[PDB]
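As structure tokens, the structure follows; a few thoughts come after it.
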Amino acid sequence: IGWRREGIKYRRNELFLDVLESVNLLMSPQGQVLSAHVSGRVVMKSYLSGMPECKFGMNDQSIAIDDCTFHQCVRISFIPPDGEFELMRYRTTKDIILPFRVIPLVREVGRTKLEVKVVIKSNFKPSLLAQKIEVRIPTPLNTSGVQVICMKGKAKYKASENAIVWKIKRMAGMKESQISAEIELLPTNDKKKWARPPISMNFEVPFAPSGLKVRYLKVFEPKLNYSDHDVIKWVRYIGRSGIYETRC
Amino acid sequence: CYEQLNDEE
């Protein structure tokens, strides 16, 4: 073995497993999913003594995995390198948890103003907090000012970025928050109707949206005087948003 | 953060 030295001895044999996913979604304005996938990786922080042989186990509520690529140490069993390393990458498409639903509403008002209401519905256990929430609502190019009021969170109209940005610190599962805007328009060539960009989101949810759960990670060292019951094991789930757009 | 891992086996 050239990835793990011999004679590693740890006093406290601990085990840290980060499962990291980016859920991606393109959704029509009416609620229809137009594309979605999860890209995941499982990184393992190992502090185990000797040259241990591990079996990593999960629900292959189960999951489809459409593709895998493993660390060279795999054969799911492997002798892990010391310290931090990436055990596998994966991608799933079926039965993804879509942690937010974005619900856009746009009312034209003459050729002068744009009345806009956007609703976030959060769709996961209410015992869990989504974090770092941002909702980007694109404003047309010919906007003189925009007025917004928001209940949860704070919202500023970055006019340079040409988009209202709505930021929200926490939000629990099975809830809903909303934001309302009035967009004052300049006059413009009525030749070109406006190419309405989608609404973008970013969030961090404490769960794998692929529904991945770790069943077992078992450690077996035969030579050294410890066993699986001796290893302190820990697992965190972290779902970021990649491209999370609701059309119109 | 990290939460404990109870054996499901």
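Per Swiss-Prot, chain A residues shown: 159-218, 239-253, 263-435, in order.
When the header is checked for method, it gives X-ray crystallography, 3.3 Å.
Any Cβ shown, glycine's included, is placed from N, Cα and C.
Here Swiss-Prot describes A:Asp176 to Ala as a published mutagenesis experiment; the accompanying note says: Abolishes interaction with TTGN1 and EGFR. Note: A:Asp176 (mutagenesis position) has non-local neighbours A:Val200, A:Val201, A:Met202, A:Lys203, A:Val422, A:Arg423, A:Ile425, i.e. same-chain residues 6+ apart with C-beta under 8 A of its own C-beta.
A:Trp421 to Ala appears in Swiss-Prot as a mutagenesis experiment; the accompanying note says: Abolishes interaction with TTGN1 and EGFR. Counting every protein chain shown, the Cβ of A:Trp421 (mutagenesis position) has 16 other Cβ atoms within 10 Å.
Across the break of 9 residues that separates A:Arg253 from A:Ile263, the C-alpha atoms are 7 angstrom from each other. Gap check: A:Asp218 and A:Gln239 flank 20 missing residues, and their CA atoms are separated by 10 Å.
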